[PDB]
Structures are given as C-alpha cells and as structure tokens.
Amino acid sequence: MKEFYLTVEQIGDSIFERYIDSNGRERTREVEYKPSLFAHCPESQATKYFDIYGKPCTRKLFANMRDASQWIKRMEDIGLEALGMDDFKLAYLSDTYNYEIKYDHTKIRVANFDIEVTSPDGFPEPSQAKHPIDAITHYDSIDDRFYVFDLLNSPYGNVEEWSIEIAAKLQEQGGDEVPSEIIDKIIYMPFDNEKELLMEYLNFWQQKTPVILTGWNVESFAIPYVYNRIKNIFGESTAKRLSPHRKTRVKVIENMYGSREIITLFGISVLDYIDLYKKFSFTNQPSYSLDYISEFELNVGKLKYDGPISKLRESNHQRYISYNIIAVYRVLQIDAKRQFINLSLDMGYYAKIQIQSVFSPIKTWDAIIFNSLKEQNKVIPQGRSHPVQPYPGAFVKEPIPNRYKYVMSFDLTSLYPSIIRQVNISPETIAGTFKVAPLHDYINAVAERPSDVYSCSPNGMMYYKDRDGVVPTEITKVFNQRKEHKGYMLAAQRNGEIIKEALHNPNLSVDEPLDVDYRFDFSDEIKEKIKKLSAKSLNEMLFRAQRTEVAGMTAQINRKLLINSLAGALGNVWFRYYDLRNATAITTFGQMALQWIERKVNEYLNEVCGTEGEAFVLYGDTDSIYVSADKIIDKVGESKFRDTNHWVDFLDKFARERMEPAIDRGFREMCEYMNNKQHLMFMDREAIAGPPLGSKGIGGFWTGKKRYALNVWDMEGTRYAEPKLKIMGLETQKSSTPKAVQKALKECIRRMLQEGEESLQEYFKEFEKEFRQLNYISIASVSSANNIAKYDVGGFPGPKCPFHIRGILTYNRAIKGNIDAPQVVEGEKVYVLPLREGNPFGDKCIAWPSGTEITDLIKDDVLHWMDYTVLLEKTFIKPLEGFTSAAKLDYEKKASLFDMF
DNA sequence: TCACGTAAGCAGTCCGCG
DNA sequence: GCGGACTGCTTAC
Ligand SMILES: Nc1nc2c(ncn2[C@H]2C[C@H](O)[C@@H](COP(=O)(O)OP(=O)(O)OP(=O)(O)O)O2)c(=O)[nH]1
Ligand SMILES: [Ca+2]
Ligand SMILES: [Ca+2]
Ligand SMILES: [Ca+2]
Ligand SMILES: [Ca+2]
Ligand SMILES: [Ca+2]
Ligand SMILES: [Ca+2]
Ligand SMILES: [Ca+2]
C-alpha cells in the first residue's frame with residue numbers, strides 16, 4: 001500500500017510525524033525538514049517558479065525552519081513580500097505526500113474515552129484537578145475493546161468490584177442493561193489505588209497511542225483533567241507522556257466574552273465529539289449534555305440514577321461504572337449514525353492538513369489551494385493584515401403576508417459556488433473593473449453590457465475568460481463530490497417512501513429484510529418483494545434506509561458547507577485570499593440572479609395566462625423563488641382532478657416541461673449579458689405545495705421574510721407517502737421555544753394547512769384548557785446565557801439586564817451558600833420560566849441549566865409559583881396570533897347570526 | 001461560543017409619545 | 001400600548 005500520515009507536528013527545527021508505512025505499520029519519525037520560501041526576482045532571471053499573477057520568483061532554501069521564520073520577519077522589516085507556505089508542516093505534508101492520499105481507516109487508532117471524578121464541593125475544575133479520577137473507560141477502534149479502569153479505594157469511599165454479570169442484566173432484574181453487543185468487548189481492570197490506576201493507564205496509552213482522540217467534552221474536561229491530575233500526583237514529565245512526542249502546551253481559547261484553557265497534546269489529533277456535532281450536525285439543541293443528544297439522535301432512554309452524581313459512586317458503584325461504559329458507547333453509536341469521524345478523515349486527507357484542522361475552512365482551503373498551485377510550480381502570496389469591513393449579502397423579497405393555497409418553489413443548485421465557477425472568480429483572474437449602473441438596471445436588462453471581453457459581476461468586477469482560476473478549479477472538485485453524495489441521500493429518501501407506502505399493507509408472515517443498497521433507487525424486483533414483506537422486516541428496512549439517508553446527508557451537506565465557506569472565506573480577513581471585491585462579486589451577482597429570474601418568471605406566466613403586471617412570484621430568498629400556482633390549477637379546475645396526487649403530478653409536469661425551460665432561457669440570457677465564462681445557473685423545481693384535495697386546508701402561509709409554512713407533497717423528486725410540513729423560521733423551528741409549545745404550534749399549523757379554520761379552533765381550545773398539566777421542562781423557554789457578570793450588580797440585575805440573565809441572577813440568589821447546587825455556566829444554555837407576582841424568589845423569572853431538572857432545593861417552589869398564564873401568552877398565543885392574522889383566519893370562533901337559536 | 005459570510009426575524013429594556 | 005434605538009439571541013440562506 002501507499003503510505004499516509006497520521007499526525008504531523010513542528011517542534012523547533014524538527015517535523016515529528018506519525019504515519020502508516022508501506023507495509024501497514026504505524027511508525028514515527030523526526031525529520032530535519034528544510035523549508036523553502038520565495039521572493040520576487042527580475043524578469044531577466046531564469047526560473048520555473050511564478051506567483052499566481054505570473055511574476056517570477058526565486059526559491060530560497062533554508063538551513064532549518066527557524067531560519068525561514070526569521071527571514072519572514074526581516075522581509076517585513078524591509079517591506080517586501082515573503083511568498084510561500086509559512087505553515088511548514090503543510091509544506092512537509094505536500095512534499096512527503098505528493099499524490100492523492102488513499103487512507104485505510106482500519107489502521108488509524110481512534111480512541112473514545114470518558115472519565116469519572118467524584119466531587120462533593122462542586123464541579124471538579126480541570127485546572128485544579130484536586131479530586132481523584134475514579135473511573136476511566138477508553139474504547140480503542142483497532143482492538144474494538146472497552147478498557148475499563150476502576151478505582152476501588154478513594155478518600156470518597158471504598159467499593160466492591162464492578163460485576164459484568166449484573167451489568168448485562170435488565171434494569172428490571174436490578175441490572176444496568178449494558179448492551180449485549182458490547183458485553184464481550186469489555187476489558188475490566190480494578191485498582192487498589194489511584195497512582196496504580198494512572199500509571200497503568202499511561203502504560204496502556206503508550207502501547208495504544210490514540211491518533212484521533214474523541215469523546216464528549218474531552219477537550220474542555222477529560223483531557224485537561226487527566227493531564228492536570230497526573231501532573232499534580234507525579235509531576236509534569238509524567239503528564240507529558242500523554243503526548244507521543246512528550247510535548248504539550250497550555251492553549252488559551254479566546255472569545256468575545258472571556259477565555260478558557262485547553263491542553264494541546266502534540267502528536268495527537270483531538271476531535272471532541274461535541275464540537276464535531278456542533279459544526280457538522282446542522283441542529284441547534286436546547287442542551288448539549290450527552291444524555292440529551294443521545295435521546296435526540298438514538299431514541300435511547302435517559303441513564304437513570306438516584307441522588308446526586310457526587311454520591312453515585314458511594315451509593316451504587318455498580319451503576320457508576322456501567323454508566324461510564326455506556327457513555328463511551330453512546331458516542332460510538334452517534335458516530336455510527338452521523339459519521340462525523342469519517343467526514344473529518346475524508347476532508348483532512350483530501351486537503352493534506354492536520355485532521356483537527358477540519359474545524360477551520362480557512363485552514364482547509366489554504367491547504368487545498370496551496371497543494372493545487374504547487375503542482376503547477378506556482379507560488380502562493382503572503383498573508384496580509386486587513387481591517388474588518390462589512391459588505392452586502394443576499395436579496396430577500398418582502399412577501400405580502402397571506403395564505404397561499406397552491407405553491408411551487410424553484411431553487412438554484414449550489415448558488416455561490418456556481419457563481420464562482422460561472423463568473424470565474426479567483427484572486428488571479430481579476431481583469432479589471434467597469435463602470436457600474438444601479439443593480440435595478442442590470443436586473444431589468446437596461447444597463448449597458450459591462451464587457452465584450454471579460455466575465456462580469458454587477459458589482460463592477462471583470463474576470464479573465466481564457467483559463468479557470470484556482471478557486472473555480474478547486475471548488476468544482478468538491479462540488480462534484482458533493483453531487484455524488486446528494487444523489488445517494490435522495491435515493492435513500494425515495495426508497496424510504498416506498499417502504500412507508502408498503503407499510504400500509506404488511507404481510508402476516510415470518511421473513512427477513514432484503515439485502516439492498518439503499519443509495520440506489522429500488523428496482524422493480526425489489527419493489528415487488530417489498531410488497532410481500534412483514535411489518536417487522538419493512539420497519540427494519542425503513543430504519544436502514546433512514547440511516548443511509550443520514551450518512552448521505554452528512555457527506556453532502558458538509559461538502560456543501562466547505563464550498564459555501566470558500567465564498568465566505570473571501571470575506572474573512574484571516575484568509576490568505578481575502579478580497580472584498582471577490583466576496584462582493586459573488587453576493588451582488590446572486591442578488592441580480594434572483595431578481596432577474598423573478599422578472600423572467602413573472603413575464604413568462606403573465607404571457608401563458610394572458611394577463612399583465614400580475615405578481616406570480618410571491619417570495620424569494622437568496623437563490624429561491626416561490627410561485628403562486630392557483631391560476632394554473634384553476635385553468636383545468638379543481639373538480640377535474642381525481643385526487644391530490646393527480647394535481648401534484650400535473651404541477652410537476654408543468655414545472656418540468658414549461659417553467660424550467662423558460663427559467664433556463666432566462667438564465668442563458670443573463671449569462672450572455674454578463675459575458676460569463678460558463679452558464680451554471682441551474683434552477684430546478686423544489687417543492688410542490690397545497691391543501692389535500694377536497695379539504696378546507698389553506699395549503700400555506702407567509703407572515704414575513706424568512707417566516708412561512710407550506711404543506712408539501714413532493715420535494716426535489718421525493719413523492720411523500722404522507723404530506724410533509726415545510727416550516728421555516730416560525731417558532732416551531734426555534735430552540736428557544738418550549739418543546740411542548742413547538743409541538744402544539746406545529747399541530748396548529750398542520751390543522752391550518754391541511755384541515756382549515758374549524759379544526760384549528762377545536763385544537764386551540766383544547767391546548768389552552770389542558771396546558772397547565774404539561775411538565776415544567778416541556779414548557780420552559782431556552783436561551784444561551786452570555787455576559788452574566790456584566791449584568792450582575794450585587795446579585796441583582798443591572799441596567800438593561802436581559803430577561804434570561806435576570807432569571808439566572810434569581811437562581812443564583814436562591815441557591816447561594818450551596819456548593820453542591822448545579823451552577824449556571826457562562827456561555828451555556830438555560831431553561832427559563834416566568835414567576836407570578838409575590839413569589840419568594842423576589843423576581844419575575846428564574847433560569848437553570850438546560851437539559852436538567854431544577855435542583856430539589858427550589859423545585860417545589862418553582863412549580864408552585866410558575867406563571868402559566870404569562871408562559872401561554874408569550875410562547876403560544878402571541879406566535880399563533882401572528883400565524884393566523886397573516887393567514888386571515890381566527891383561532892377563536894367569531895360570533896354569528898346562528899348564535900343563538 | 002476557536003474554527004466562512006450576510007439578512008433578518010422576535011423578545012425584551014428603556015423611554016418617548018402631549 | 002406601540003414603536004424606535006438598542007442588545008441579545010436565533011434562524012434562513
Ligand atoms: N457563506 C455561507 N453562505 C451560505 C451558507 N448557507 C447558504 N449560503 C448562501 C450560499 C448558498 O449557495 C446560497 C443558497 O443556499 P442554499 O441553502 O439554497 O444551498 P445551495 O444553493 O448552496 O445548495 P443546494 O444545491 O441548493 O442544496 O446561500 C453558509 O453556511 N455560509
Ligand atoms: Ca459521567
Ligand atoms: Ca440552492
Ligand atoms: Ca436541487
Ligand atoms: Ca404487503
Ligand atoms: Ca434555497
Ligand atoms: Ca433543470
Ligand atoms: Ca458585576
């Protein structure tokens with residue numbers, strides 16, 4: 001096999017590299033890498049190196065990396081550009097791996113670990129590490145084993161050994177229900193004392209040194225705690241054995257509000273699963289506890305125990321250890337579904353970066369572009385200082401708030417990357433500028449044609465047409481990868497709907513799920529067999545189809561994220577290729593494209609309907625248009641359709657055969673107008689929406705920009721077994737909205753769109769009558785909690801104190817004195833409840849850490865003083881009033897002449 | 001919330017609005 | 001009471 005790196009570090013004048021050799025073995029080497037950098041030279045001098053603008057450069061080879069860094073400094077002192085890759089480990093990887101990397105994940109040691117620390121006096125601070133580490137579970141991907149290190153003797157209690165037999169038993173047997181599939185994979189090691197435990201862990205770590213290190217909050221808790229605890233017991237040198245090169249650095253992580261400290265282990269790539277989840281999952285959660293996320297992702301029950309966690313080891317050590325083991329497994333289960341480790345490895349090896357750099361698209365793109373240019377003997381420019389400047393973004397149409405019965409939407413494929421490719425936008429393709437007219441003039445095609453030579457954006461920029469820029473070239477590669485995975489995702493989605501259909505008529509038989517590849521549309525033969533399957537087999541196939549869809553979604557949406565982040569990176573001052581001319585060229589072109597096609601669609605439809613000035617496009621945001629299809633349906637007549645599917649088919653055919661060709665012609669004209677390099681504005685039908693045939697449902701409504709709901713029957717070629725609510729921006733979609741309220745508002749919307757006013761009124765009446773029975777957590781609002789200290793004036797709210805911060809200050813006074821009570825963490829999320837006038841907390845609201853039950857010291861009083869009326873008005877009635885008034889209907893029955901008889 | 005971008009909605013504070 | 005200036009937080013794209 002071809003070799004591939006695992007980790008790379010610069011330490012002084014050496015590169016330290018862990019890699020897999022040509023025989024599949026893990027090796028380590030120290031290399032005295034001599035980097036090269038570049039300077040401009042006279043034209044009359046013979047060279048093969050040129051900068052991206054075509055100016056000749058001389059290569060300077062340095063005795064060592066420090067000499068290269070000091071040369072960069074002197075060049076600044078002189079006032080001359082120092083060209084080339086200044087991150088020497090990226091240059092090393094580029095030199096050492098000058099081919100497309102084919103990696104074997106089975107040779108990469110991926111470690112997933114979790115620790116337990118008993119602490120009576122509050123949260124055990126990693127920087128202090130003053131309490132014993134009393135449990136470690138460490139899963140190794142190569143061994144496929146859970147290594148359990150269990151402390152039996154502590155100043156906080158002496159305990160008996162954990163029993164794997166009781167661990168395996170049902171909770172109804174007094175057991176812990178550790179999943180049977182991992183029982184045989186547990187390697188249990190009890191310890192007489194903490195020093196023994198930690199020494200053995202370090203020996204273990206040395207034998208099985210993680211390459212990728214993950215877990216849940218490992219970077220903020222587990223790693224710095226273990227490091228600092230070993231440091232406290234044994235000294236720094238022993239703690240540094242956590243690094244395969246015995247080098248660590250305290251790293252200060254700074255944000256807008258403050259700073260925290262992590263430990264950097266040289267020679268290890270830490271990918272904390274919480275951070276992977278936050279970047280790559282496209283969720284915003286009310287809580288990021290492992291229990292909360294595990295329930296959301298896997299539908300597993302909350303890990304139940306009695307009393308505080310600080311007393312769990314002493315009261316029930318058996319459960320204590322089992323739950324530590326289960327916590328490690330939960331992360332593995334989440335990754336088996338979401339596949340973020342696979343994604344990170346794919347992206348990291350593609351770009352030739354340290355794997356942990358996948359969090360940074362700026363770093364990722366710097367490496368991709370550097371490697372690409374190096375292939376042509378081209379030389380990258382020096383990164384420069386830039387002041388942060390605002391620049392314009394997308395266009396969003398102001399909709400007329402209303403119900404909209406029949407709606408068909410259309411959307412541009414991968415817009416910003418398609419603009420980059422169409423226009424040929426890149427640092428080195430800038431050809432000059434032209435005199436700009438108002439955007440309106442380009443939109444309406446009355447402005448003078450910008451150029452007869454170059455490819456243009458309506459921000460005034462011109463680009464070369466003779467050759468693709470490096471940015472278009474490299475963005476195209478990742479776009480094409482994304483396209484493949486999106487195809488797999490959509491096929492799995494369509495396949496899932498087939499199974500859902502068949503589930504309406506399951507067979508009474510014993511059988512097995514079919515062995516199929518869900519990434520490809522089911523054949524006729526598979527379809528025939530599916531129709532003969534039991535509900536058990538069908539449900540298993542559905543689960544598998546949905547897992548395939550999720551895997552496809554991870555792969556496609558995050559490649560979309562990477563390419564969109566290149567468009568954004570052009571507007572970030574730390575990007576080597578930062579250029580507001582280019583960032584704005586993209587966004588302004590987008591504004592034109594959307595409003596151009598709005599005009600074209602309105603013109604086309606006014607023509608076919610024989611009208612004038614009628615607004616068929618009701619809304620658009622960035623790259624999408626929403627078209628009123630009422631007049632199209634009315635042209636054949638609702639009574640002419642056999643069922644809902646019949647008019648959906650009709651609108652599908654109309655979009656495909658009439659509208660898409662009209663849209664295409666309109667965009668080809670725009671391409672010619674801007675003289676672009678390549679026509680890539682591909683706008684396809686997205687959603688077909690409307691009420692069920694024969695119903696009183698309203699189909700859809702808009703309340704304003706970025707706030708709408710549609711009853712969708714078909715989305716991007718997926719014909720749903722049951723209609724799907726597409727709700728954007730409304731309170732149902734916000735993590736700040738109480739869980740039970742999201743649910744109730746969603747049902748109000750469902751009834752509005754599918755059933756009509758009377759159904760809505762019936763439901764509202766019931767919710768208002770019963771909502772006081774709902775669990776307090778389900779009706780609590782949620783908010784991030786920043787700058788608590790800023791608004792804290794002697795325990796009370798200062799001027800302009802936000803409502804949720806007021807709640808936290810209330811909480812802090814009510815728990816004051818208690819070291820044991822859960823503390824609200826700065827920057828984390830809280831639940832928030834309003835309190836009735838005259839309550840013992842002395843304020844109008846209270847907040848506590850999200851994902852948790854409020855402490856038993858104040859729970860009874862919170863429940864008693866909860867202001868249900870205010871809660872209902874703010875979270876439910878106010879938003880529903882917004883929905884219904886927009887839709888022109890009433891959530892409460894109006895008085896009529898029929899009342900009373 | 002260390003880690004690409006802008007547009008834009010709503011909650012809530014403060015205070016005006018005769 | 002609403003709304004404007006503002007902070008804060010959260011979505012859509
Ligand atoms: N910089 C940046 N721009 C974004 C992001 N999300 C959306 N945009 C901009 C660029 C997109 O091309 C454009 C339209 O977004 P869409 O959600 O419709 O996705 P896009 O067209 O890229 O992909 P698609 O092929 O429709 O699935 O909006 C983002 O996360 N970062
Ligand atoms: Ca724990
Ligand atoms: Ca799009
Ligand atoms: Ca599409
Ligand atoms: Ca059947
Ligand atoms: Ca879109
Ligand atoms: Ca098309
Ligand atoms: Ca203070």
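If you go along the chain as it appears here, the first residue is 1 and each next one adds 1.
Note that Cβ sites are derived from N, Cα and C of the backbone, with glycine treated the same way.
Pulled from Swiss-Prot, these are the features on record:
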type: BINDING; residues: A:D411, A:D623; note: Mg(2+) 3 binding site
type: BINDING; residues: A:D411, A:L412, A:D623; note: Mg(2+) 4 binding site
type: BINDING; residues: A:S414, A:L415, A:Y416, A:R482, A:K560; note: substrate binding site
type: MUTAGEN; residues: A:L415 to G or F; note: Increased misinsertion, increased mismatch extension and inefficient proofreading
type: MUTAGEN; residues: A:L415 to M; note: No effect on base selectivity
type: MUTAGEN; residues: A:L415 to A or G; note: Decreases base selectivity by several hundred fold
type: MUTAGEN; residues: A:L561 to A; note: No effect on the ability to recognize damaged DNA. Increase in probability of nucleotide incorporation
type: MUTAGEN; residues: A:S565 to G; note: Increased incorporation efficiency of correct dNMPs; when associated with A-567
type: MUTAGEN; residues: A:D621 to A; note: Drastic decrease in the efficiency of incorporation of dGMP
type: MUTAGEN; residues: A:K706 to A; note: Almost complete loss of polymerase activity
type: MUTAGEN; residues: A:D714 to A; note: Complete loss of viral replication
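Structural mapping of features recorded in Swiss-Prot.
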residue: A:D411; record: Mg(2+) 3 binding site; contacts (Cβ under 8 Å, 6+ apart): A:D623, A:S624, A:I625, A:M683, A:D684, A:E686
residue: A:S414; record: substrate binding site; contacts (Cβ under 8 Å, 6+ apart): A:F479, A:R482, A:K560, A:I563
residue: A:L415; record: mutagenesis position; contacts (Cβ under 8 Å, 6+ apart): A:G590, A:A593, A:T622, A:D623
residue: A:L561; record: mutagenesis position; contacts (Cβ under 8 Å, 6+ apart): A:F280, A:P361
residue: A:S565; record: mutagenesis position; contacts (Cβ under 8 Å, 6+ apart): A:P361, A:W365
residue: A:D621; record: mutagenesis position; contacts (Cβ under 8 Å, 6+ apart): A:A394, A:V396, A:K397, A:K705, A:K706
residue: A:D714; record: mutagenesis position; contacts (Cβ under 8 Å, 6+ apart): A:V648, A:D652, A:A687, A:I688, A:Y720
The sparsest Cβ environment within 10 Å, among the recorded positions A:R482, A:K706, is found at A:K706
Note on Mg(2+) 4: the CB centroid of A:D411, A:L412, A:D623 has further same-chain residues inside 8 Å, namely A:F410, A:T413, A:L415, A:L594, A:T622, A:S624, A:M683
Residues near A:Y416 (substrate binding site) by Cβ (under 8 Å) yet at least 6 apart in sequence within the same chain, in sequence order, are A:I563, A:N564, A:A567, A:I586, A:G590
Listed in sequence order, the recorded positions from A:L415, A:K560, A:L561, A:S565, A:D623 whose CB sits under 6 Å from ligand 5 are none
Quick note, A:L412 (Mg(2+) 4 binding site): same-chain residues at least 6 apart with CB under 8 Å of its CB -> A:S418, A:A593, A:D623, A:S624, A:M681, A:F682, A:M683
Those recorded positions among A:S414, A:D621, A:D623 lining ligand 1, judged by a Cβ under 6 Å from any of its atoms, are A:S414, A:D623
For ligand 6, the binding-site residues of A:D411, A:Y416, A:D623 whose CB is under 6 Å from one of its atoms are A:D411, A:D623
DSSP says A:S414 (substrate binding site), in three-state terms, is coil
In three-state DSSP terms, A:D621 (mutagenesis position) is classed as strand
Surrounding the recorded substrate site, with Cβ no more than 8 Å from the Cβ centroid of A:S414, A:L415, A:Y416, A:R482, A:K560 and those residues left out, we find A:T413, A:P417, A:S418, A:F479, A:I563, A:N564
DSSP output for A:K560 (substrate binding site) maps to helix
